[PDB]
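Let me begin by presenting the structure, written as structure tokens, before commenting on it.
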Amino acid sequence: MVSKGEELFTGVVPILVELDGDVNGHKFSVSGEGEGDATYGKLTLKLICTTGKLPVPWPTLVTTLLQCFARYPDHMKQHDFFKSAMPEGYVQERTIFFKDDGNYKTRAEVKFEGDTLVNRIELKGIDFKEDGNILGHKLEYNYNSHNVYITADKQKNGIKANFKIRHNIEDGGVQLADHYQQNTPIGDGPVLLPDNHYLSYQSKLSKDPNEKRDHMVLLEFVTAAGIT
Ligand SMILES: [Cl-]
């Protein structure tokens, strides 16, 4: 295989996610577990709000709460930065602009801790309207399909990405969330720097019928594309 880190994703990998958030002073934490299967580009997570009631809609946290589980086609294997940075991992940082509303800033470390892939995140949100679509909880509990556009950032030995999420509004149009992303390796080992391509995402949100805590079950299907 074209990276040593790629070897770590040939089977099902257990996942842990931990997020600490503060949006307009409303603090919260989220803990999740699940598994990823990069051979099929699939991951499943159950995420719990461990502080009680989540003060923002679950859909607004989907992108923050594992691009190393993308399925890269065989002809694209030299473009998989994410797996090449494993097991030491990478930092993923974003600014997320909600149109006509506030923004999230996130910093995450995605790395192996033993045999488990862990995503540990800090999120800060500011400038939200208390009666906007986010703090007013006006978003549908569902998720559209999007492309994440990736380019190399050789100066940082990493990558950049951008994309636009469309969150359906209950009885309305959509709330846009414009994402800007950077990833840089944590380790010093060599990584794969890609040609321009994209990750095609499809996501499904659901609930565990036996779970009484505030939670989200998230299934993502992720496939790299955009190179002939
Ligand atoms: Cl929600």
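First residue shown is number 1, and so on along the chain.
Method of determination (from the header): X-ray crystallography, 1.4 Å.
Cβ atoms are placed via backbone N, Cα and C, with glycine included.
Among the mutagenesis experiments that Swiss-Prot reports, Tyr143 to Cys (Swiss-Prot position 145) is described with the note: In mut1.9; shifts fluorescence lifetime from 3.03 to 2.74 ns. In this structure, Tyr143 (mutagenesis position) belongs to neither helix nor strand by DSSP; it is coil.
Sequence-distant contacts (6 or more apart, same chain, Cβ under 8 Å) of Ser145 (mutagenesis position) comprise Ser200, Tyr201, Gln202, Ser203. The annotation that Swiss-Prot gives for the mutagenesis experiment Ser145 to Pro (Swiss-Prot position 147) reads: Increases fluorescence at warmer temperatures such as 37 degrees Celsius.
Counting Cβ atoms from all protein chains shown, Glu220 (mutagenesis position) has 22 others lying within 10 Å of its own Cβ. Here Swiss-Prot notes a mutagenesis experiment, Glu220 to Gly (Swiss-Prot position 222), with the remark: Suppresses the 399 nm excitation peak, leaving only the longer wavelength peak at 475 nm.
Recorded residues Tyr143 (mutagenesis position) and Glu220 (mutagenesis position) have their alpha carbons 10 Å apart, per Cα-Cα distance.
The local packing around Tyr143 (mutagenesis position), expressed as other Cβ atoms within 10 Å of its Cβ over all shown chains, amounts to 22.
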